[PDB]
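Working notes for the structure below.
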Amino acid sequence: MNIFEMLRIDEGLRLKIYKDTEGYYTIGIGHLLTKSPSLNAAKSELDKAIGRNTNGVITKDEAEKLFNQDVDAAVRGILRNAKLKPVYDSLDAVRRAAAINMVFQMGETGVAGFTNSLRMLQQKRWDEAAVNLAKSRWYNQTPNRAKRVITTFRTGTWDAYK
Ligand SMILES: CSc1ccc([N+](=O)[O-])cc1
């Protein structure tokens with residue numbers, strides 16, 4: 001297991017434009033295209049991302065290329081964020097993957113309300129962190145995925161993904 005395999009499980013792979021759990025146009029391995037309700041706007045974003053006229057369909061190699069870029073950018077963003085860097089740097093590699101997973105799903109703004117969870121994680125209060133993480137819109141809207149990510153933070157193992 002690693003962040004790539006973990007997100008591939010949580011996000012799936014679809015080669016045609018689809019709507020994510022929030023109803024937003026997406027492609028590949030959970031690559032958010034736009035929050036615009038315009039399918040034409042999403043198609044434009046897709047074309048821009050891939051560098052060709054895709055007509056709303058991409059290949060597996062193309063999906064994987066976007067995915068690698070997205071994981072990389074998620075990490076680089078974390079390292080540039082004064083609220084996230086300290087916690088990320090304090091974590092072991094397995095729990096780092098859990099952090100990247102959350103940022104990938106919700107974005108940095110999406111994780112702004114997690115200040116108290118973040119402190120518990122930095123403190124290595126794992127069971128307490130796990131309890132606090134579940135007190136969230138995230139947990140309620142995507143409970144199965146949230147439970148896997150939370151288990152990963154609680155245990156520092158890949159048990160939830162085996
Ligand atoms: C509870 S959300 C979150 C976001 C980032 C990190 N991080 O260590 O970069 C951890 C948790």
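According to its header, this structure was worked out by X-ray crystallography, 1.6 Å.
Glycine residues also receive a Cβ, built from the backbone N, Cα and C atoms like all the rest.
Summarising the annotation, Swiss-Prot assigns active site, proton donor/acceptor to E11, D20 and lists experimental evidence as the type of evidence. The substrate binding site annotation in Swiss-Prot covers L32, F104, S117, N132. Here Swiss-Prot describes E11 to N as a published mutagenesis experiment; the accompanying note says: Loss of 84% of enzymatic activity. Here Swiss-Prot describes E11 to Q as a published mutagenesis experiment; the accompanying note says: Complete loss of activity. Looking at Swiss-Prot, you'll find the mutagenesis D20 to C noted as follows: Nearly no effet on specific enzymatic activity. Per Swiss-Prot, mutagenesis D20 to E or Q is noted as: Loss of 99% of enzymatic activity. Under its mutagenesis annotations, Swiss-Prot gives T26 to E the following note: Complete loss of activity at neutral pH; covalently bound substrate. Record note (Swiss-Prot) on the mutagenesis of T26 to H: Facilitates transglycosylation more effectively than hydrolysis; covalently bound substrate. In Swiss-Prot, a published mutagenesis experiment is listed as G30 to F, annotated Almost complete loss of enzymatic activity. The enzyme is destabilized by 1.5 kcal/mol. Quoted from Swiss-Prot for the published mutagenesis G30 to A: Almost complete loss of enzymatic activity. Listed in Swiss-Prot as a mutagenesis experiment, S117 to V is described as follows: 50-fold decrease in enzymatic activity. Experimental mutagenesis is annotated in Swiss-Prot for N132 to I, with the remark: 5-fold decrease in enzymatic activity. Looking at Swiss-Prot, the entry for mutagenesis of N132 to M or F says: 2-fold decrease in enzymatic activity.
Proximity to ligand 1 at the level of Cβ atoms, with a cut-off under 6 angstroms, picks out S117 from the recorded positions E11, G30, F104, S117.
Residues listed for substrate, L32, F104, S117, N132, cover a largest CA to CA span of 27 Å. Comparing CA positions across the recorded positions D20, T26, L32, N132, the one lying closest to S117 (mutagenesis position) turns out to be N132.
When other Cβ atoms within 10 Å of the Cβ of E11 (mutagenesis position) are tallied across all protein chains shown, the result is 20.
Ranked by CA distance from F104 (substrate binding site), the mutagenesis positions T26, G30, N132 have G30 at the top as the closest. DSSP assigns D20 (mutagenesis position) to coil in the three-state reduction, outside any helix or strand.
With respect to their backbone Cα atoms, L32 (substrate binding site) and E11 (mutagenesis position) stand 11 Å from each other. Across the structure, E11 (mutagenesis position) and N132 (mutagenesis position) are spaced 24 Å apart at their Cα atoms. Around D20 (mutagenesis position), the same-chain residues six or more apart in sequence whose CB sits under 8 Å from its CB are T26, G30, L32, listed in sequence order. Cβ crowding, taken as the number of other Cβ atoms within 10 Å, peaks at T26 among the mutagenesis positions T26, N132. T26 (mutagenesis position) falls within a strand when secondary structure is assigned with DSSP.
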